[PDB]
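Enquirer: Below you'll find the structure I mean.
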Amino acid sequence: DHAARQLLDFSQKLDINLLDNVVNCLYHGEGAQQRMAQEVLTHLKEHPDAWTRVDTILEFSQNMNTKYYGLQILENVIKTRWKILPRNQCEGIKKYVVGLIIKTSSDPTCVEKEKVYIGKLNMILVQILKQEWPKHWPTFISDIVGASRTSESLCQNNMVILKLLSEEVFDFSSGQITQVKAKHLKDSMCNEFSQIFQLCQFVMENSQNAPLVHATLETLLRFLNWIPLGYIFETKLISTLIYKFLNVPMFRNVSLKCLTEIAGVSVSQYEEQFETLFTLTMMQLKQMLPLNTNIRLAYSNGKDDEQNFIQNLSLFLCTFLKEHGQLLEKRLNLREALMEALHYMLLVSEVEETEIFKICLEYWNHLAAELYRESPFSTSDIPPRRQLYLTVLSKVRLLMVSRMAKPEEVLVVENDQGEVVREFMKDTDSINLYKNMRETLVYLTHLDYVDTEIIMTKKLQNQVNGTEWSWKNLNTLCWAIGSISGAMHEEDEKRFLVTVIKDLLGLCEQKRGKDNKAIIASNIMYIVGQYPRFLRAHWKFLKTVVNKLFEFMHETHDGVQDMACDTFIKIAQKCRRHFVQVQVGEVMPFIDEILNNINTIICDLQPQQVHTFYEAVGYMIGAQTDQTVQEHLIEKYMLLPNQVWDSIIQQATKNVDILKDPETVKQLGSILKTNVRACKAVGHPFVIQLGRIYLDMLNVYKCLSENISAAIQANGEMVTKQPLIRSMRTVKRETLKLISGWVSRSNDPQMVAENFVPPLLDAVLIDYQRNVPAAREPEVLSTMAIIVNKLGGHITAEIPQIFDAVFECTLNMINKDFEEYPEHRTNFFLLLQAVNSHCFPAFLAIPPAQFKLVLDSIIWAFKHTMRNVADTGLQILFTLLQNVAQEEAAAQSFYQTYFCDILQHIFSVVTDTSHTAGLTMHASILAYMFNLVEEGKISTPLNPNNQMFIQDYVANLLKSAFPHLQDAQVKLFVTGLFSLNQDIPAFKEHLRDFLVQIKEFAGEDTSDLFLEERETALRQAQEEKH
Amino acid sequence: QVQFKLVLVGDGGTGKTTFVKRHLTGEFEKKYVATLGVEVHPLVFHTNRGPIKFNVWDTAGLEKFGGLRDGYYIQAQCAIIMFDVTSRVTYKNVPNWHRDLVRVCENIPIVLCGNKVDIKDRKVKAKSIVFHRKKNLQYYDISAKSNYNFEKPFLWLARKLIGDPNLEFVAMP
Ligand SMILES: Nc1nc2c(ncn2[C@@H]2O[C@H](COP(=O)(O)OP(=O)(O)OP(=O)(O)O)[C@@H](O)[C@H]2O)c(=O)[nH]1
Ligand SMILES: [Mg+2]
């Protein structure tokens, strides 16, 4: 457009164009323009000069962007080096900061005139206060509780000030500000808060100014987070909030979220005020909400100011009712509102928005719990506490059954090879909701199965003739039925099932058309799968359900085939015992027939389903404990895949070109992906299978990894994204998942190392090297740490052969930045963690020249920004220092040629604002290193005592990289590293407490670190190591 | 059409850019390359009532590459806050990202996302995510790799801005 890289920004003043930058950053800038616009502005911030900002506003340009930017420039100067400005300049700022505040905050027409700018100046002023408020400028508060009582244009702004000052000292002190200083600033406000609460109580009782009061109110919610209890309960504050503000539209939400905080405290002392608060408010809600009004429609169509209130109320009720179930039951004169509130938590308990229904549910689960802890028995005598709730419990029991959540969270995702598969998400929020409703409902069933069974069946009778019918409805119900599984006695369950599964069967007759008969059959299959106990007793019935599943296998109608395999593997697991042993009134065990007729059950199944089906049978083959038999059940098991396998092996053994046909390579990926499943079930006894195809399975993996490499070279790396090199890429990877898989569940390490490892040494590792970098499968590293973590000592001797093949070549890919080959990054250091933590004796049997390249690699690890890789490195370092402290021989040798350097690297990481994540590992290691200095090392790092050397070495190392640190805070810090060197919780805090000091030029001398306070805290810790 | 300034913030390595990239080109970035200052890419989904355009302001998470932190928030219609369900740290700092944000824009539709919900070993257990409650925010459980609740953060914002709680993404031309 206009601006080019040549931009003047030194020894000159071009104000009129600075605007064209921000108006080109927050505006016109479509890309190339703002990418620079931000850079040129970014590099103008650290360019040392505070005074430079004066002209930005003095010669203002109506660009609140530039002014806000100039404000950041000033805030920067204050947050970094306020201690090195001579007093003449401090006042030059102070007087000017507050000056440009009043001359714009008192201006009545400054309503829309930048609510942001007005706020910034406040933050800047609060920043000055943080740098110095109790020290110098002690009048401040008194100068507000006197200057605010002038105009309301001032009073309204001084409130958003103290709101922020409170947020910076109490809410957001930790981390942003030093430790002992926070305590100074904290009890500094708590010291003269009585003088400002007078003005608060004042503006609420009198002032008619709406915005002002709203501020006085909003900016008060923050105080409730720390202020002494007295200012609340021991005064007419709880009262003035309900009577005067709770009912009005605008102060509606503000006052509610204040009460919600007050009610969150323990009731044990001010039992009277909590009582009055409850009733006084519960009635005030009756004058704001008809106790009958449809809440869901008040939310379905209501402005933001309305919607939020409903949520906050949901909070207040969940807060009070849960934290005062005591004061509400005993006090008989309060049962009045206890039910009037329980009802409110019931009307709002039916809004569409989940985030509100999770607040209510949170309480219902609590209530159902407390009444269950009392007596976990059904309605037989009479329950004591349940009386008050029996009525509500039924309304809740309905709420659950009415709005149950889908239990099985399923999603179809495409992976790296383009192929699409179905995943069942694990601990998501959605699949967590079902677990909270299930629990809530399974409580209110053990309290009365009748009432629940009534709602259940009445919902069902209406799901047939009662035309309460709907696809979503039939689903929602069968989620509720398959929910309270095993919640009742096996007898009351027997009639409940045959009642339901027969009405749905008759319902499956009425409803015609493959479309509706599917959704019905599905919700029957699922109900069954959720009731294992039932299926085990009635074999004849079970023998049918499975057979009818072998029927749905052939139903080409969408969804059905998937449900058939899902609902099948569900049963195959929980009832694995019945398929293997002979059944009474049966020729032979069932599993047998299933294997003799497997070529007809998967006749027309999608490949993805054939796999799932096998995995299902795998579990059944597993339940058969006896070896002799289980071995034949596998040779028959993997009978079809081994025909195709031997077919391709044979077909290819003559002219090895077969492995270049898109079809026959896709099939090999389908066979392995099956073996991976069967193995993922059968377990160790699956070895007989793996060992059969093993040598062949590797001979092909090798033949493919070559054709990939060759394809990558001669044709480039863009062949790695084409159909064929995708299928081959899967066959390769799966072979690894089968191997890495089985070993995970193997139980004979020696036999594994003797028979299965050697082939890999040649066919997998030596090939992982020959491969051109952009073809090396990283899964090879993972599938290696897995067999090391497993084998351990039995592969210790083969480590040299492993590293010699996959170490230096993999490391020459990831040492040129912190980005490329991400998978190879993580997989590598996971492998290193394996060897180090198990086969440590393998690091000793290798030359100190190789080991140096290894310890040098671990440092490279925890210097990553990859939060996971950076952690893997720290994990090894700590486990390294521990394994070394076993053999004093190589131990002392290690402390010699490394200790100092390591302690230097682990420090380059700590003082970096990009590794604060895995900080807990820092403090953990730094502590172990400094505790090891008080005894461990028995030699000499250099000339000198020995500890004394480190206490200085570290100091003179910090003082150098951070010269702006006075030799006091550096001495004190290094001291603490020995004091709380055995208290990692505080140690961790003492480090962050240092990372705060290095961010500011604390000046040559000031004595604001409060030595005598941070010192009697380190001696208070050093004396606690006893 | 109509476009809004979406502000995407959150701790580093969280997955903020990997997310935008998946919406922008359907590509999944497997590597971590900390975005500097702020990269702004336009994201367009169309609804049943016409196409919407989100000029996303993907910001920097790492303190080092902050840039003009709160300066990017100015003139924003909506916002997003993101953390990593595998790093308890990324969550712990949500109140902070929130703070500086609501100080600039004191009233805007805000979404809260937890990325990497596809990773088996979830660290930030879902039953402990309750910051958005009292702050009147909305929350989802996205997964930039699997696409779990892929568009739900946007779909939700689409409504809160237009005023139509019936808005739907379709995949039209
Ligand atoms: N396994 C898994 N990894 C993910 C997922 N989403 C994101 N990631 C990882 O997260 C990283 C994303 O990096 P970035 O987009 O730069 O994250 P960021 O927080 O925006 O970085 P900055 O903006 O510089 O602070 C990638 O390396 C991904 O591997 C996910 O859904 N599953
Ligand atoms: Mg980014």
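The numbers used for chain B are those of Swiss-Prot, and the residues that appear cover 8-180, in sequence.
Every residue gets a Cβ built from N, Cα and C, even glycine.
Feature list, courtesy of Swiss-Prot:
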BINDING   B:18-25, B:36-42, B:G68, B:122-125, B:150-152  GTP binding site
MUTAGEN   B:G19 to V  Blocks DNA replication; when associated with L-69
MUTAGEN   B:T24 to L  Has low binding affinity for GTP and GDP. Almost completely abolishes interaction with BIRC5
MUTAGEN   B:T25 to A  Minor effect on the interaction with the alpha phosphate group of bound GTP
MUTAGEN   B:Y39 to A  Abolishes steric hindrance that traps the essential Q-69 in an unreactive position, and causes slow GTP hydrolysis in wild-type. Loss of one hydrogen bond with the gamma phosphate group of bound GTP
MUTAGEN   B:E70 to A  Strongly decreases the relase of bound GDP
MUTAGEN   B:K134 to Q  Loss of normal mitotic chromosome segregation and defective mitotic spindle orientation
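Locate each feature and note its surroundings.
Expert: Reduced to three states, the DSSP call for B:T25 (mutagenesis position) is helix.
Within 10 Å of the C-beta atom of B:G19 (mutagenesis position) sit 23 other C-beta atoms, taking all shown protein chains into account.
Taking Cβ-Cβ distances under 8 Å and a sequence separation of 6 or more, the neighbours of B:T24 (mutagenesis position) in its chain are B:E36, B:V40, B:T42, B:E46, B:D65.
Sequence-distant contacts of B:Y39 (mutagenesis position), defined by Cβ-Cβ distance under 8 angstroms and a gap of at least six in the same chain, are B:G20.
DSSP gives B:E70 (mutagenesis position) a helix state. Sequence-distant neighbours of B:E70 (mutagenesis position): no residue of the same chain at least 6 apart has a C-beta under 8 Å from its C-beta.
The number of other CB atoms found within 10 A of the CB of B:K134 (mutagenesis position), across every protein chain shown, is 12. DSSP gives B:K134 (mutagenesis position) a helix state.
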Enquirer: Anything within 10 Å of B:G68 (GTP binding site)? Look among the mutagenesis positions B:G19, B:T25, B:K134, comparing CA atoms, and list what you find.
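Expert: Candidates kept after distance check: B:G19.
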Enquirer: Where ligand 2 binds, which of the recorded positions B:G19, B:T21, B:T24, B:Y39 are close by, with Cβ under 6 Å?
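Expert: Going through B:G19, B:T21, B:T24, B:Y39 in sequence order, those close to ligand 2 turn out to be B:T24.
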Enquirer: Below 8 Å between Cβ atoms and chain A: which of B:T21, B:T24, B:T25, B:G68, B:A151 make it? I'm asking about the recorded positions.
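Expert: Out of B:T21, B:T24, B:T25, B:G68, B:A151, none lie under 8 Å of chain A.
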Enquirer: Check the Cα-Cα distances from B:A151 (GTP binding site) to the mutagenesis positions B:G19, B:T25, B:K134 and tell me which is shortest.
Expert: B:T25
Enquirer: Considering only the recorded positions B:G19, B:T25, B:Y39, B:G68, B:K134, B:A151, which possess a Cβ situated under 6 angstroms from at least one atom of ligand 1?
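Expert: The qualifying recorded positions are B:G19, B:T25, B:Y39, B:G68, B:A151.
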Enquirer: What does the structure give for the C-alpha distance between B:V124 (GTP binding site) and B:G19 (mutagenesis position)? Integer Å is fine.
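Expert: Here the two Cα atoms are 17 Å apart.
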Enquirer: Calculate the distance in Å between the alpha carbons (Cα) of B:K134 (mutagenesis position) and B:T21 (GTP binding site), and round it to a whole number.
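Expert: Spelling it out, the Cα of B:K134 (mutagenesis position) and the Cα of B:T21 (GTP binding site) are 20 Å apart.
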Enquirer: Per DSSP, to which secondary structure element type does B:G19 (mutagenesis position) belong, with helix, strand and coil as the options?
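Expert: Note: B:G19 (mutagenesis position) is coil by DSSP, not helix or strand.
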Enquirer: Would you mind sorting out which of B:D18, B:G19, B:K37 (the recorded positions) have a C-alpha within 10 A of the one on B:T25 (mutagenesis position)?
Expert: B:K37
Enquirer: Taking the Cβ of B:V40 (GTP binding site) as centre, how many other Cβ atoms lie within 10 Å?
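Expert: For B:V40 (GTP binding site), the 10 Å Cβ neighbour count is 14.
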Enquirer: If one looks at the chain holding B:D18 (GTP binding site), which residues at least 6 apart in sequence have a CB under 8 angstroms from its CB?
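Expert: The answer is B:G68, B:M89, B:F90, B:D91, B:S94, B:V96, B:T97, B:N100, B:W104.
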Enquirer: How many Å separate the Cα atoms of B:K37 (GTP binding site) and B:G19 (mutagenesis position)?
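Expert: If we compare the Cα positions of B:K37 (GTP binding site) and B:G19 (mutagenesis position), the gap is 15 Å.
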